[PDB]
Amino acid sequence: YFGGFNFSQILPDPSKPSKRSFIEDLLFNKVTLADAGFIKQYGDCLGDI
Amino acid sequence: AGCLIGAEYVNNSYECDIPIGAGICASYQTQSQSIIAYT
Ligand SMILES: *[C@@H]1O[C@H](CO)[C@@H](O)[C@H](O)[C@H]1NC(C)=O
């Protein structure tokens, strides 16, 4: 109760494993990413799939 | 960011001395002298 103001859409929630808010999740899902080599990838690139 | 050979992983958290990769840092401390790796 912050004086009647609703901050529930920008505050984090404990249900998600990553403590990101609703608008943060919308921003992260909206920007598509290339899924580059920052993830470990040589095991995926070795197996021809 | 790969794997680290020659540094023990500790379950503590300090300031980042030597930045390694995604959330992993390494430092030189007394706990004899040794190189550790932490978050
Ligand atoms: C704040 O908004 C959410 C939906 O955006 C709503 O579920 C919640 O009840 C609101 N908070 C209050 C105190 O009404």
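We number chain B the same way Swiss-Prot does; the residues here are 647-677, 689-696, in that order.
Cβ atoms are placed via backbone N, Cα and C, with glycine included.
What Swiss-Prot records for this protein:
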MUTAGEN   B:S673 to A  No effect on O-glycosylation by host GALNT1
MUTAGEN   B:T676 to A  Partial loss of O-glycosylation by host GALNT1
VARIANT   B:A653 to V  In strain: 19B/501Y
VARIANT   B:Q677 to H  In strain: Eta/B.1.525
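Checking the recorded positions B:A653, B:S673, B:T676, B:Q677 against chain A with a Cβ-Cβ cut-off under 8 Å leaves nothing.
The Cβ neighbour count for B:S673 (mutagenesis position), using a 10 Å radius and every protein chain shown, is 15. Around the Cβ of B:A653 (variant position), 17 further Cβ atoms fall within 10 Å across all displayed protein chains.
In this structure, B:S673 (mutagenesis position) is part of a beta strand by DSSP. Other Cβ atoms within 10 Å of the Cβ of B:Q677 (variant position) number 8 in total over all chains. Of the recorded residues, B:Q677 (variant position) and B:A653 (variant position) place their C-alpha atoms 12 Å from one another.
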